[PDB]
Amino acid sequence: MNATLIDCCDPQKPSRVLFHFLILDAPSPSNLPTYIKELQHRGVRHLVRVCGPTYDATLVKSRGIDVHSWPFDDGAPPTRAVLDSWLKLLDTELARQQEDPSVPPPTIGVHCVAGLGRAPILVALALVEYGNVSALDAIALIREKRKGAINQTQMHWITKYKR
């Protein structure tokens, strides 16, 4: 498994990880049980799919992983609805940790198909919003681990973003 781990760190204490992001490939229906096991084995709390369904999410939900189906168009930046839902989820996970010192940093998975566009740009945005990393540095960081990630339109949108 074919996954890229990107840490989003506390701006104040860059020692401290806020979230672990996993950029993943989409599962095939036939390999779905193995795939779920591999998510569980990496402590995945939340799975976000930003592509059109290619499988039955209920099988994942039943194994303790929250699944979020927020499709947006290939080559596109997140819609405002997806973005707000993403920040809402991350805000909630952030409050969960602050409220309870017994909660370690959550791993949050994100897949589409290629992992070159839609998945990475959500992660990039999290780095900008919570890690306080500049847009250009978030892109470079993702590209280190995933060559060819993020098209020109996605690049422009993340360079322009504020809450």
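Residue 1 is the first one shown; counting continues down the chain.
Every residue gets a Cβ built from N, Cα and C, even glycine.
What Swiss-Prot says about this one:
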type     : residues                            : note
ACT_SITE : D74                                 : active site, proton donor
ACT_SITE : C112                                : active site, phosphocysteine intermediate
BINDING  : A114, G115, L116, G117, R118        : substrate binding site
MUTAGEN  : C51 to S (Swiss-Prot position 53)   : Increases catalytic activity
MUTAGEN  : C112 to S (Swiss-Prot position 114) : Loss of catalytic activity
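The structure, with features from Swiss-Prot marked on it.
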| residue | record | contacts (Cβ under 8 Å, 6+ apart) |
| --- | --- | --- |
| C51 | mutagenesis position | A26, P71, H111, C112, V113, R118 |
| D74 | active site, proton donor | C112, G117, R118 |
| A114 | substrate binding site | none |
| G115 | substrate binding site | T4, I23, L24, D25, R146, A149 |
| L116 | substrate binding site | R146, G148, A149, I150 |
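Other than the site residues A114, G115, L116, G117, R118, same-chain residues with C-beta atoms no more than 8 angstroms from the centre of those residues' C-beta atoms, the substrate site, are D74, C112, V113, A119, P120, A149.
Neighbour count (other Cβ atoms within 10 Å of the Cβ, all protein chains): 22 for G117 (substrate binding site).
Highest local Cβ density among the recorded positions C112, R118 belongs to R118, counted as other Cβ atoms within 10 Å over all protein chains shown.
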